[PDB]
Amino acid sequence: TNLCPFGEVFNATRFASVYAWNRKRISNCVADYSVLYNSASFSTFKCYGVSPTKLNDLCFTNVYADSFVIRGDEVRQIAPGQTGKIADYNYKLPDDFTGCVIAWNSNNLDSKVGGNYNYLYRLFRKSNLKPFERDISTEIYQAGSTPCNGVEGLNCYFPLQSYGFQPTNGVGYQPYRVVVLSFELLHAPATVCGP
Amino acid sequence: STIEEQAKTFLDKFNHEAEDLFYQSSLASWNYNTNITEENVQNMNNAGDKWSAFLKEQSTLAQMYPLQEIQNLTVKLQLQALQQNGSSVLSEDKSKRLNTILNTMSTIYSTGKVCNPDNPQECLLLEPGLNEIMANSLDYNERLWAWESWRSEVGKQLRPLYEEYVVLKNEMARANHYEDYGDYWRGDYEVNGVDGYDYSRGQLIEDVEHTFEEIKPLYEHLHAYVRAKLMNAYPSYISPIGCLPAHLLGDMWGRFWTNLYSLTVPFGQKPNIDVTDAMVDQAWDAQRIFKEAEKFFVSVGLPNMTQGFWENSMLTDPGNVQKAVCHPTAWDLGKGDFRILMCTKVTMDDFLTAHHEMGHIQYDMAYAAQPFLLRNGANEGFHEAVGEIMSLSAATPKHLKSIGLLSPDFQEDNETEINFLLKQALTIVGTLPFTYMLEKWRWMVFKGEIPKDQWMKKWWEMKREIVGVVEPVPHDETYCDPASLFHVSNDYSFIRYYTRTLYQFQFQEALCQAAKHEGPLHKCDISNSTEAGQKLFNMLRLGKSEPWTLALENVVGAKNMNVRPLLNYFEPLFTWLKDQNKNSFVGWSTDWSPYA
Ligand SMILES: *[C@@H]1O[C@H](CO)[C@@H](O)[C@H](O)[C@H]1NC(C)=O
Ligand SMILES: *[C@@H]1O[C@H](CO)[C@@H](O)[C@H](O)[C@H]1NC(C)=O
Ligand SMILES: *[C@@H]1O[C@H](CO)[C@@H](O)[C@H](O)[C@H]1NC(C)=O
Ligand SMILES: *[C@@H]1O[C@H](CO)[C@@H](O)[C@H](O)[C@H]1NC(C)=O
Ligand SMILES: [Zn+2]
C-alpha cells in the first residue's frame, strides 16, 4: 500500500516557470485519482482519452506530473491542438494526448503587492515546440539579420518575459497553478494501478 | 526576415513590456488619487517617469521601422501611433522652452487669483471663487467684475506665453510634416488606405462647418428665446436685437448656458423630476446606485462588472483624514483591472453619473482583447459619446418608473417635456457654437490667417458673428481671453466636444431604433434590448483597430458625422421655440455692445 506522492506536486511551495516546466515521474505506488476529481478545489479538470469518472480502476506503467504557473487566460492553451505563446514556445501537448489537465487559481500564493516576477514564460522562439519538449535556453533572440553578440539591443531581445502577478489583476491575468497528468502505456510492468 | 516581420516582433516585445509598466504607473496614480500623501505623490511621479521614459525609448526604436515597407494595416496603426515624434522632433532647447511654457500657463491658470477692490487680502481663485459668482450670481456688476478681472489679470499674463507657444507648436507640427498645429490636431480623424472609409484632415473642417450650418436655425431660435427672457430680467442691459453680454451666460465663458435655466424656464410652476428624495426614502447607498447601473448594462446584454471592480473601486468618499480627488473617473489600469473613482452621494445627479462612468468601463472592457496601443475609442469623441447616452436612457421617466424611483402616478405632460428639452438645449446646443467658434479661431491662428495684432479683435468679431455673444468691455491685444479657458491654456484640442455631441445622438437614435422605441427620441430607454446592446458592442470591441468611419457605421449604418439625429432629438423644442419667437426678433446685430 504505497501511496502515490501527489501531495509533493499539488501542494508544492513554489511552482516552476512554464518555460522550465517541472516533471515528476510517479512509479510503484497506489494513486487515488478519485480524490482529486471529486475534491471541488480546481477550476479546470479535463481529461482526454481516459475518463475522470472512476478510472482509477486501470493500471499504467508510468505516470508523469507536469506542473507550472500561467495566467488564467492561457489555461485554454494547455490542451491538444492549441496555439499561442504557451502552447508554441513553453509547453505543448500532443494531438493524441491521453491524460488530464488540472488547474486552479493561485492569486493568494503567487501574487504580491508591487508585483511577483518569479514566474517567466518564453516570448520568442525560432520554431514551435514538439510535444512534451522543454527549452530552458537563454540565447538572445535574433529578430533581424545583425548578430546579437549575446546582448539585447536593436532587433535583439532576451527571449524570456516575466509575468507581473499583482493581487489586483483581473482573473484573466491572475496566476493559475497547472498540473498535467500523463498516462503512459508500454509493453511493460504496469506498476501504477491505484485502486 | 522582412521589415514587417521585425516590426511585429518589436511590437510583441513592446506590448508585454508596456502592459506591466503602464499597470505600475496606473496603480501608483490610483493610490495617490484615493489617498493623498506626500509619499504617494513621489511614487506616482517615479512610476510615471519610468513609463514616460519607456515610451520615449520605444518611440525612437519604432522609428527605425519605416512605415513604407509595412502592408498589414493593424501593424501600421500601432507602429504609427508609437512612432509619433510629438515634441521630440524639435531640438532639446526648443522642447525644453515649450515644456516650460506649458507648465507656466498651467500654473497661471490654476493659481491665478483676483482680489476685490479695497481689500487686497479678500482674493478669489477661479475654482471655487470666480466660478461660484459666474454660475449663481444675478447681480450684473458682480458678474461683470468677475468676468473682466479674470481676463484682465490672468489672461494678460498668458498673452506673451501663448504667442511663443503657437510658434513652437507650429515648428513641432511642420517638422512632423503637418501644415500647422491645428492640422496636427485634426489628424485624430485621419484615415488612410482603407477603401471606402478614408477621411482626410481637411475634410473635418468641411464637415464641421457643413453640419454647423444646419444647427444655426435651432441655435438662432434658442438664442432669441434666451435673449427675450433675459431682457425681461435685465431691461436696461440687453438690446432686443443685439448679442448676449458675455458675462451673463451662466459660467465664466458661456461655454454652457445651463445656469440660465432659472431665468429662462418656460413653465416655472411644473417642477423638475428630482428622484433624490425617493432614493433617500428607500435608503439607497452608493453600492445600490452602481448595482442598478450594472443591472442596466446587463439588461442590454453587456457583461456584469468584474469582481475586482467591486473590491478595488472607491465608490464613496473615504472621509476622515484619508483625502481623495473626488472627480468621477473610470480607470482602465490594464491587466483586467477596471475601477471607478467617485465620491458618490445619494442624489439623482450621481445616479446618472454612475451610468455614464460605468459606460466608459463597458467600453474599456470590450476592447481589452485589442493590442495595447489600440485600446481606446475609435476617435477622440467616441468614449464621451458612449458615456453620455447611458445617462440619456437612465434619466427618462420611463426608466425611473421601472426601477421604482418615480411614482407610477407620474405621467409626462408636454409642458414638462418642453422644460426638459430647454434645459438639455441650454447645455448641449448652447455649447456647439461656442465650441466651433473657439476651435475655428485656434485653427486660423495656427494656420497664420490671424496676425498677432488682431488676435482679440478677431476673437470678439467671431464671438459676435458666430456665437451671438458680445464682450462687455473692449479688449486690446494685451488680453488673451481664449487662454482664460482651461483647454486653451492647458493645450487640449476642443472640437472633440462638437463631434462627440453629434455622435451621441447618432448612437442613441440607432440604438433606440434597434430597441423598437416608439415616440419622440428624447423619451427612449434602451433597457432590456439585447439588440441595442449587441449593436453597440460591435463598435465597442473594435477599440482603435478599425477606422472611426467604419466603427460609426457599425452602430448607425453611416460612415460620417451626421447632424440629423441631434435635430431629431430637439424637434419638439424647435417647433415650440419658433412659435414663442413669433413676436420677437430672431438673429442678432453684431455692432451693438453694452459699452456703447
Ligand atoms: C494538499 O493539502 C490539503 C490539506 O492538507 C489536502 O487536503 C490535499 O489532499 C493535499 N493535496 C494532495 C494532492 O494530497
Ligand atoms: C495611505 O497612504 C499611506 C502611505 O502614504 C499608507 O501608509 C496608508 O495605509 C494609506 N491608507 C489607506 C487607507 O490606504
Ligand atoms: C496582421 O498581423 C496579425 C498578427 O501578426 C494577423 O493576425 C492578421 O491576420 C494580419 N492581417 C493581415 C491583413 O495580414
Ligand atoms: C457575473 O455573471 C456571471 C454569469 O455570466 C457569474 O458567474 C458571476 O458570478 C457574475 N459576477 C458578478 C460580480 O455579478
Ligand atoms: Zn465621461
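Here Swiss-Prot sets the residue numbers for chain B, with the shown residues being 19-614 in order.
Heads up, the Cβ atoms here are built off N, Cα and C, so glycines get one too.
Annotation comment: Swiss-Prot describes B:19-607 as domain 'Peptidase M2'.
For B:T27 (mutagenesis position), the count of additional Cβ atoms within 10 Å of its Cβ stands at 18 [all protein chains shown]. Annotation of the published mutagenesis B:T27 to Y in Swiss-Prot: Increases slightly the interaction with RBD domain of SARS-CoV-2 spike protein. In sACE2.v2.2; increases interaction with RBD domain of SARS-CoV-2 spike protein; when associated with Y-330 and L-386; the original residue is retained in the structure shown.
B:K31 to D appears in Swiss-Prot as a mutagenesis experiment; the accompanying note says: Abolishes interaction with SARS-CoV spike glycoprotein. Taking Cβ-Cβ distances under 8 Å and a sequence gap of 6 or more within the same chain, B:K31 (mutagenesis position) has no neighbours at all.
Over all protein chains present, the Cβ of B:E37 (mutagenesis position) has 16 other Cβ atoms lying within 10 Å. B:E37 to A appears in Swiss-Prot as a mutagenesis experiment; the accompanying note says: No effect on interaction with SARS-CoV spike glycoprotein.
Under its mutagenesis annotations, Swiss-Prot gives B:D38 to A the following note: No effect on interaction with SARS-CoV spike glycoprotein. Classification of B:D38 (mutagenesis position) by DSSP places it within a helix. Here the Cβ of B:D38 (mutagenesis position) has 18 other Cβ atoms within 10 Å, regardless of which shown protein chain they belong to.
One mutagenesis experiment named in Swiss-Prot is B:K68 to D, and its note says Slightly inhibits interaction with SARS-CoV spike glycoprotein. The Cβ of B:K68 (mutagenesis position) has 14 neighbouring Cβ atoms from other residues within 10 Å, across all protein chains displayed. In the three-state DSSP scheme, B:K68 (mutagenesis position) is classed as helix.
Residues or ranges marked as chloride binding site in Swiss-Prot: B:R169, B:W477, B:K481. DSSP assigns B:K481 (chloride binding site) to a helix. A simple way to gauge crowding: the CB of B:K481 (chloride binding site) has 23 other CB atoms within 10 angstroms, across all the protein chains here.
Taking a C-beta cut-off of under 8 angstroms and a sequence separation of 6 or more, B:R273 (mutagenesis position) has the following same-chain neighbours: B:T449, B:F452, B:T453, B:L503. While the structure shown retains the original residue, Swiss-Prot records the mutagenesis experiment B:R273 to Q with this note: Complete loss of enzyme activity. Does not affect amino acid transport activity of SLC6A19.
In Swiss-Prot, a mutagenesis experiment is listed as B:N330 to Y, annotated with the note Increases slightly the interaction with RBD domain of SARS-CoV-2 spike protein. In sACE2.v2.2; increases interaction with RBD domain of SARS-CoV-2 spike protein; when associated with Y-27 and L-386. The local packing around B:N330 (mutagenesis position), expressed as other Cβ atoms within 10 Å of its Cβ over all shown chains, amounts to 19.
Quoted from Swiss-Prot, the note on the mutagenesis of B:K353 to H, A or D is: Abolishes interaction with SARS-CoV spike glycoprotein. Around B:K353 (mutagenesis position), the same-chain residues six or more apart in sequence whose CB sits under 8 Å from its CB are B:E37, B:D38, B:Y41, listed in sequence order.
B:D355 (mutagenesis position) has a Cβ environment of 21 other Cβ atoms inside 10 Å. Under DSSP, B:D355 (mutagenesis position) is assigned to a strand (E or B) in the three-state scheme. Quoted from Swiss-Prot for the published mutagenesis B:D355 to A: Strongly inhibits interaction with SARS-CoV spike glycoprotein.
Around B:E375 (active site, proton acceptor), the same-chain residues six or more apart in sequence whose CB sits under 8 Å from its CB are B:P346, B:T347, B:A348, B:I358, B:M360, B:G405, listed in sequence order. As annotated by Swiss-Prot, active site, proton acceptor applies to B:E375.
In three-state terms derived from DSSP, B:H505 (active site, proton donor) belongs to a helical segment. Annotation comment: Swiss-Prot describes B:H505 as active site, proton donor.
The number of other CB atoms found within 10 A of the CB of B:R518 (mutagenesis position), across every protein chain shown, is 21. According to Swiss-Prot, the experimentally introduced change B:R518 to G is described as follows: Increases very slightly the interaction with RBD domain of SARS-CoV-2 spike protein.
In this entry, B:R169, B:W477, B:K481 make up the residues listed for chloride, with the farthest two CA atoms of the set 16 Å from each other. Closeness to chain A is evaluated for the mutagenesis positions B:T27, B:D38, B:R518 by Cβ distance, with values under 8 Å counted; counted residues in sequence order are B:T27, B:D38.
In sequence order, B:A264, B:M474, B:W478, B:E489, B:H493, B:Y497, B:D499, B:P500 are the same-chain residues whose CB sits within 8 A of the CB centroid of B:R169, B:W477, B:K481, the residues recorded for chloride being left out.
Closest by Cα distance to B:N330 (mutagenesis position), from the recorded positions B:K68, B:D355, B:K481, is B:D355.
Following the DSSP three-state reduction, the secondary structure of B:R273 (mutagenesis position) is coil. In this structure the alpha carbons, written CA, of B:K481 (chloride binding site) and B:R518 (mutagenesis position) are 22 Å apart. Cβ neighbour count within 10 Å across all protein chains ranks B:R169 highest among the recorded positions B:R169, B:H505. Spatially close to B:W477 (chloride binding site) yet at least six residues away along the chain are B:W459, B:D499, B:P500, judged by Cβ distances under 8 angstroms.
For B:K68 (mutagenesis position), the nearest of the recorded positions B:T27, B:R169, B:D355, B:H505, B:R518 in terms of C-alpha separation is B:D355. When the Cα of B:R169 (chloride binding site) is compared against those of the recorded positions B:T27, B:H505, B:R518, the shortest separation belongs to B:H505.
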